[PDB]
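As structure tokens, the structure follows; a few thoughts come after it.
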Amino acid sequence: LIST
Amino acid sequence: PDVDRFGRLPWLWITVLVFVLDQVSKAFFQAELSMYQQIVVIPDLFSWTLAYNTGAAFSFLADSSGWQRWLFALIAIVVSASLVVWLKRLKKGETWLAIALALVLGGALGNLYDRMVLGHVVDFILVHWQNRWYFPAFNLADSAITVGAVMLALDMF
Ligand SMILES: CCCCCCCC/C=C\CCCCCCCC(=O)OC[C@H](O)CO
Ligand SMILES: CCCCCCCC/C=C\CCCCCCCC(=O)OC[C@H](O)CO
Ligand SMILES: CCCCCCCC/C=C\CCCCCCCC(=O)OC[C@H](O)CO
Ligand SMILES: CCCCCCCC/C=C\CCCCCCCC(=O)OC[C@H](O)CO
Ligand SMILES: CCCCCCCC/C=C\CCCCCCCC(=O)OC[C@H](O)CO
Ligand SMILES: CCCCCCCC/C=C\CCCCCCCC(=O)OC[C@H](O)CO
């Protein structure tokens, strides 16, 4: 889910 | 009233609100900045920036690059679905969980849209301490996810  | 016919579904307006603010945010800094350019807000501590996250943090898992776009999109899609049903199964007066779920969903869809439409996720928030250490650039979607995730984590008391 997050950017990274 | 109408509040009773749609159940817990109208909490998704928080998800939409998160998604939109996330996309307006990114659009702005895509327009105002070039890659890795940074607008200083607090010289030692905080700056705006522009970075494209193709996910190099998980590059150690493969001799190929470019798969994060699809694998992470896939995970977003899967997690989003399960998150929606679990929002639906909630009761009124479980307001903490509804918000936390909606926040994570908004962030999930925000970055999902990026990985699908763009080849990457747009990052503009650069927090740091001088030149000693730099925190990985993030966005509002991440913030919604993180705040949402923490709200869930503090639910187990
Ligand atoms: C009722 C709903 C209320 C809405 C409440 C909104 C919460 C916003 C308040 C503080 C934001 C703090 C955000 C913390 C930022 C975390 C940084 C992060 O998650 O980084 C992601 C990752 O490292 C990058 O790839
Ligand atoms: C460029 C960004 C585009 C983002 C714009 C997306 C707009 C989608 C609006 C409606 C479709 C699905 C709505 C999903 C949430 C509906 C919540 C619900 O079911 O509530 C019904 C009732 O109105 C409760 O008051
Ligand atoms: C990226 C920053 C985004 C953070 C911005 C703040 C996020 C939401 C804050 C207030 C919610 C606004 C009200 C939205 C409607 C929720 C109430 C609702 O519809 O729930 C009733 C439901 O029928 C159950 O019984
Ligand atoms: C969390 C919900 C809060 C609201 C969600 C949307 C806000 C997004 C955050 C920052 C974008 C707008 C902040 C404006 C700061 C950038 C403007 C700027 O400094 O650029 C000027 C120009 O580049 C000359 O240098
Ligand atoms: C807790 C939830 C937070 C919600 C998030 C919304 C608040 C907006 C964030 C910072 C506002 C400060 C604005 C500073 C940005 C303008 C940069 C500036 O100072 O001007 C740039 C100039 O061109 C060269 O210095
Ligand atoms: C709150 C509003 C809800 C937000 C909903 C989340 C956004 C939906 C995710 C993708 C939509 C676009 C579908 C893209 C179809 C996949 C094929 C593709 O992207 O291919 C592009 C190109 O051909 C390869 O370089």
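Residues displayed in chain B correspond, in order, to Swiss-Prot positions 2-158.
Placed from the backbone N, Cα and C atoms, the Cβ positions cover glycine too.
Summarising the annotation, Swiss-Prot assigns active site to B:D124, B:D143. According to Swiss-Prot, the mutagenesis experiment B:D115 to N carries the annotation: Retains 50% of wild-type activity. For the mutagenesis of B:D115 to A, Swiss-Prot gives this note: Retains 20% of wild-type activity. The structure shown keeps the original residue. Per Swiss-Prot, mutagenesis B:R116 to A is noted as: Loss of activity. Quoted from Swiss-Prot, the note attached to the mutagenesis of B:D143 to N states: Loss of activity.
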Recorded positions satisfying Cβ distance under 8 Å to any chain A Cβ, from B:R116, B:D124, B:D143: B:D124, B:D143
For B:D143 (mutagenesis position), the three-state class that DSSP assigns: helix
Rounded to the nearest Å - Cα separation of B:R116 (mutagenesis position) and B:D124 (active site): 12
Protein Cβ atoms within 10 Å of B:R116 (mutagenesis position), excluding its own: 22
Spatial neighbours, same chain, of B:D115 (mutagenesis position) - Cβ under 8 Å, 6+ residues apart: B:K27, B:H121, B:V122, B:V123
Distance, B:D143 (mutagenesis position) to B:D124 (active site) (CA atoms, angstrom): 9
In the chain carrying B:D143 (mutagenesis position), residues 6 or more apart in sequence that have Cβ under 8 angstroms from it: B:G108, B:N112
